[PDB]
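*Asks:* Quick one: the structure is below, and I'll ask about it shortly.
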Amino acid sequence: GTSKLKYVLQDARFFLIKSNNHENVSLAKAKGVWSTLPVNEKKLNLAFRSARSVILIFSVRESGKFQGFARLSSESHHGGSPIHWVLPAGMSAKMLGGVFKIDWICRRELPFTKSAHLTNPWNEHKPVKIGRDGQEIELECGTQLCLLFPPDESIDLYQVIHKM
Ligand SMILES: O=C(O)C[C@H]1CCCN1
């Protein structure tokens, strides 16, 4: 069902997370972590303190889909086990901010064709699939986008609820 999911999404904030490759999203799914550049790190840290849930929605560039969405369980922290990210052409490992811990809520894909009716007021009402890495998605658009994903029966939101 969707009731616990809607409860997790109640009054949450949403952010569009864009990755250049599937490998980083796969590491994120396996290890429950995400790392980004400081300009986004700062935004995500602010949002984590401000809202009951901060939801990251992942899309791999050029894939035409979203790959799932997760909930921030921590602010960024430095000095863990180094994560073997596949870094973009210009970027090195010292250029990243800290590591966020995330709980996946859905590891299933959603094709852009299914979200074409969803516009993001915080990006000029362009379709929600359009946006830079870190773009915030307005509450109602983000909520309906998460509800479009196929249910992930591998995930039990009982555990995530207990962290809010
Ligand atoms: O957020 C960024 O722009 C950088 C990438 C590196 C690992 C995953 N995020």
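Residue numbering: from 1, along the chain as shown.
Here the Cβ of each residue, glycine as well, is placed from N, Cα and C on the backbone.
Annotations per Swiss-Prot:
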- 12-149: domain 'YTH' (DOMAIN)
- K18 to L (Swiss-Prot position 361): Does not affect ability to influence alternative splice site selection (MUTAGEN)
- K18, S19, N20, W34, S35, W85, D133: RNA binding site (BINDING)
- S19 to A (Swiss-Prot position 362): Does not affect ability to influence alternative splice site selection (MUTAGEN)
- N24 to D (Swiss-Prot position 367): Abolished binding to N6-methyladenosine (m6A)-containing RNAs (MUTAGEN)
- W34 to D (Swiss-Prot position 377): Abolishes RNA-binding and ability to influence alternative splice site selection (MUTAGEN)
- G68 to I (Swiss-Prot position 411): Abolishes RNA-binding and ability to influence alternative splice site selection (MUTAGEN)
- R132 to A (Swiss-Prot position 475): Reduced binding affinity for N6-methyladenosine (m6A)-containing RNAs by 100-fold (MUTAGEN)
- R132 to F (Swiss-Prot position 475): Reduced binding affinity for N6-methyladenosine (m6A)-containing RNAs by 9-fold (MUTAGEN)
*Asks:* Taking a cut-off of under 6 Å between Cβ and any atom of ligand 1, tell me which of the recorded positions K18, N20, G68, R132 pass.
*Replies:* none
*Asks:* Near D133 (RNA binding site), which residues of its chain come within a Cβ-Cβ distance under 8 Å, counting only those 6 or more away in sequence?
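*Replies:* Listed in sequence order: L16, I17, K18, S19, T36, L37, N40.
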*Asks:* Suppose the RNA site is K18, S19, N20, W34, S35, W85, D133. Which further residues of the same chain have a Cβ inside 8 angstroms of that site's Cβ centroid?
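*Replies:* Checked against the 8 Å cutoff, the neighbours are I17, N24, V25, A28, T36.
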*Asks:* Among the mutagenesis positions listed here (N24, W34, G68, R132), which has the Cα closest to the Cα of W85 (RNA binding site)?
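*Replies:* Minimum Cα distance from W85 (RNA binding site) across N24, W34, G68, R132 lands on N24.
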*Asks:* Could you say whether, by DSSP, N24 (mutagenesis position) belongs to a helix, a strand or a coil region?
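*Replies:* Looking at the DSSP assignment, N24 (mutagenesis position) belongs to a helix.
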*Asks:* When a 10 Å sphere is centred on the Cβ of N20 (RNA binding site), how many other Cβ atoms does it contain?
*Replies:* 16
